[PDB]
Amino acid sequence: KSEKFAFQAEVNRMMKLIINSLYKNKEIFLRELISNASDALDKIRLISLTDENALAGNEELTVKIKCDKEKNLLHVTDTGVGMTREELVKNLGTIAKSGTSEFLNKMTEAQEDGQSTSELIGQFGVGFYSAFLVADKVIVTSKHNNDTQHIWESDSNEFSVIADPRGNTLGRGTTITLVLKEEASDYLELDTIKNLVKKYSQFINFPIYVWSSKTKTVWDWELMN
Ligand SMILES: CCNC(=O)[C@H]1O[C@@H](n2cnc3c(N)ncnc32)[C@H](O)[C@@H]1O
């Protein structure tokens, strides 16, 4: 039902490099989660060219962001390809792609030579770990067409993966839930999050929404572009 894992050594080192690189630009974490969601949406859209039923578990192709100020949570949900249990373990817990190894060598060279590094993080798609700049715990709930829904969770010191006891609630796709640091509570504010989401989202080929209020209060999904 449940299983605990240590991170691969190189992933611990990569996390520290990323955190050091972006320590004074922490808002880039949201750029990278949005970019990752965009990639996951691109992937299932490409898969849909080859598999007529690829979207049958969730017909939308969106990114949806919600702030839960009362629970201290930020959620970034996409209806992209999702991850199987094995992918949650390998993709987040190990150096899974050859590009990740290249990123590490290029990152170390740049950081010792004074070349800019945030572009490298974005280029190699390794920005997931920058979520630990703002979060004490990162939770990934994911549903892939080839597996049941699973939850990955980590405070950076280990991670675990469990089958989701709620069953298939996503249909298809992934939620990144951040348990924010006390110092990061501004990311629970709708005005902060709407501005950042609007930044960072002008290049995605999918609509991105924020759950927002008007105020008498009506809540709905606000398209950010
Ligand atoms: C460097 C950390 N590794 C990843 O972020 C990998 O995790 C998977 N991943 C990250 N975010 C998502 C997401 N929103 N949907 C699907 N896969 C994801 C992709 O395979 C990424 O390349």
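Using the numbering of Swiss-Prot, the residues shown for chain A are 72-286, 328-337, in order.
So this one's X-ray crystallography, 1.8 Å, going by the header.
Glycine residues also receive a Cβ, built from the backbone N, Cα and C atoms like all the rest.
For the mutagenesis result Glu103 to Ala, the note given in Swiss-Prot is Loss of ATPase activity. Annotation comment: Swiss-Prot describes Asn107, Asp149, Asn162, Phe199 as ATP binding site, evidence class experimental evidence.
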Far apart in sequence but close in space: which same-chain residues, 6 or more away, have a Cβ under 8 Å from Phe199 (ATP binding site)?
-> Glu103, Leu104, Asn107, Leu163, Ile247
Where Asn107 (ATP binding site) falls in three-state DSSP terms = helix
So which of the recorded positions is most packed in, judged by how many other Cβ atoms lie within 10 Å of its Cβ, out of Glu103, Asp149?
-> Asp149
For the deposited structure, the Cα atoms bordering the 41-residue gap, namely those of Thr286 and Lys328, are apart by a whole number of Å, specifically 5
Least buried of the binding-site residues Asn107, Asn162, going by other Cβ atoms within 10 Å?
-> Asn162
DSSP-derived class (H/G/I helix, E/B strand, else coil) of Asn162 (ATP binding site) | helix
Give the maximum pairwise CA distance in Å, whole number, for the residues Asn107, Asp149, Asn162, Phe199 listed as binding ATP.
-> 17
Secondary structure of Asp149 (ATP binding site) (DSSP, helix/strand/coil) = strand
List, in sequence order, the residues of the same chain other than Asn107, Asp149, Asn162, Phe199 whose Cβ lies within 8 Å of the centroid of the Cβ atoms of the recorded ATP site.
-> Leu104, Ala108, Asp110, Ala111, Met154, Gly196, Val211, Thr245, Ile247
